[PDB]
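Below is one structure, written out as structure tokens; the observations come after it.
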Amino acid sequence: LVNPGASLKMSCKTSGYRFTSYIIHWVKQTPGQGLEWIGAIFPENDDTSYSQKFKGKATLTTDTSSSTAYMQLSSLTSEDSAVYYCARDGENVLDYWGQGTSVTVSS
Amino acid sequence: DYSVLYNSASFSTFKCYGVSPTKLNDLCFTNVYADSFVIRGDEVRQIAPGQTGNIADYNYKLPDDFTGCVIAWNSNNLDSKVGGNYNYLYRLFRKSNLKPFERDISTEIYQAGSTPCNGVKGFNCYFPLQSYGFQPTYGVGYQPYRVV
Amino acid sequence: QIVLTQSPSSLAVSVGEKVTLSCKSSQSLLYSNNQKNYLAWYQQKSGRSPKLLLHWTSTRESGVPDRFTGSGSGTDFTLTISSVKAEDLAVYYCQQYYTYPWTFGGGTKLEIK
């Protein structure tokens, strides 16, 4: 539960697979709408990649010791509430596109 | 004569693998080579038969067994600069590995993602050759060490 | 910022019936150096993680039935499924793989008539 303008942090860890991927991905899908790409993360130098629509609202941080990708969401709105899915990208898919967490935004 | 090059009191470190440093004085050798290069301070421990990382795997690959010595000293003067070193470079990432005793002189672009690089950059196409940081005002791990 | 257009809105397919779904890209997703089309096909069952079915439009995913076959030339990309089953029904999407920014132009619900 996040009020409009609140900051939300989401973390996911790959299970059964130990790193071995050169990209990580974030997707926002509202129910009844198609998946929309947000940002891509790089294991070494930070990719710092953001979609133009989500630019300035999304921050990407990766910690090797934590082994979990971090996404920070700011200026949340009723339209913003959606299911966000942690994902990755190696050659194709290797159990890297994980599940999603529902977000509800209300005062 | 490898006896006068051991007690010369002009080297910082002198580690020998396999061959003892007191037995090569009277031992015959077929071919003797020397790979002279300068690295950072933290990269000195990586030069060993059996290590891994981003420098000992993509730049200078070392075999599993080594029958020789590792000569490395400190300069930090007569060379280097104040405020940053902008003279030498070193490869960081590489899409493919390298066999031991092999030199890579190709200025390729590392492909992190699935988009084709080599020429076009902007996203998932970073520059592998990085710059050093030889500054005499830092500590010990940031000094240039010439490893031969 | 190439948006991808995918049609139709709905697909009515009987069990054991071949179906063809096509996604059109505004710009060709073939890289000149490799001369290879870039695109990804995704399956989206309800309450399930997004899953890649076909990659590059030339290579099937590991542990994926030969019934799912995709052929794409230039801007036009086509995915053909055969012997459709109740488990198979899902939303189908086309993801551009050619260049950043990534655009999800996928978009086709699958239903059983």
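So for chain B, numbering is Swiss-Prot's, and the shown residues are 364-511, in order.
Header lists the method as electron microscopy, 3.2 Å.
Just so it is clear, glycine is given a Cβ too, placed from its N, Cα and C backbone atoms.
As recorded in Swiss-Prot, the features of this protein are as follows:
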MUTAGEN   B:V483 to A  Increased resistance to neutralizing antibodies
VARIANT   B:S371 to F  In strain: Omicron/BA.2, Omicron/BA.2.12.1, Omicron/BA.2.75, Omicron/BA.4, Omicron/BA.5, Omicron/BQ.1.1, Omicron/XBB.1.5, Omicron/EG.5.1
VARIANT   B:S373 to P  In strain: Omicron/BA.1, Omicron/BA.2, Omicron/BA.2.12.1, Omicron/BA.2.75, Omicron/BA.4, Omicron/BA.5, Omicron/BQ.1.1, Omicron/XBB.1.5, Omicron/EG.5.1
VARIANT   B:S375 to F  In strain: Omicron/BA.1, Omicron/BA.2, Omicron/BA.2.12.1, Omicron/BA.2.75, Omicron/BA.4, Omicron/BA.5, Omicron/BQ.1.1, Omicron/XBB.1.5, Omicron/EG.5.1
VARIANT   B:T376 to A  In strain: Omicron/BA.2, Omicron/BA.2.12.1, Omicron/BA.4, Omicron/BA.5, Omicron/BQ.1.1, Omicron/XBB.1.5, Omicron/EG.5.1
VARIANT   B:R408 to S  In strain: Omicron/BA.2, Omicron/BA.2.12.1, Omicron/BA.2.75, Omicron/BA.4, Omicron/BA.5, Omicron/BQ.1.1, Omicron/XBB.1.5, Omicron/EG.5.1
VARIANT   B:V445 to P  In strain: Omicron/XBB.1.5, Omicron/EG.5.1
VARIANT   B:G446 to S  In strain: Omicron/BA.1, Omicron/BA.2.75, Omicron/XBB.1.5, Omicron/EG.5.1
VARIANT   B:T478 to K  In strain: Delta/B.1.617.2, Omicron/BA.1, Omicron/BA.2, Omicron/BA.2.12.1, Omicron/BA.2.75, Omicron/BA.4, Omicron/BA.5, Omicron/BQ.1.1, Omicron/XBB.1.5, Omicron/EG.5.1
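Ranked by Cβ neighbours within 10 A across all protein chains shown, the recorded positions B:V445, B:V483 are led by B:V483.
Recorded residues B:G446 (variant position) and B:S371 (variant position) have their alpha carbons 33 Å apart, per Cα-Cα distance. For B:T376 (variant position), the same-chain residues 6+ apart in sequence whose C-beta sits under 8 angstroms from its C-beta are B:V407, B:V433, B:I434, B:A435, B:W436.
Using a 10 Å radius centred on the Cβ of B:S375 (variant position) and all shown protein chains, the other Cβ atoms total 13. Using Cα positions, the member of the recorded positions B:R408, B:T478, B:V483 nearest to B:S371 (variant position) is identified as B:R408.
Listed recorded positions: B:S375, B:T478, B:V483. Those with a CB under 8 Å from a CB in chain C, in sequence order: B:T478. In sequence order, B:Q414 constitute the residues six or more apart from B:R408 (variant position) in its chain with CB-CB distances below 8 Å. Less than 8 angstroms from the CB of B:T478 (variant position) sit B:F486, B:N487, B:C488, each of them six or more residues away in the same chain. Around B:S373 (variant position), the C-beta neighbours below 8 angstroms that are at least 6 residues distant in the chain are B:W436. Around the Cβ of B:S371 (variant position), a 10 Å sphere holds 8 further Cβ atoms from the protein chains shown.
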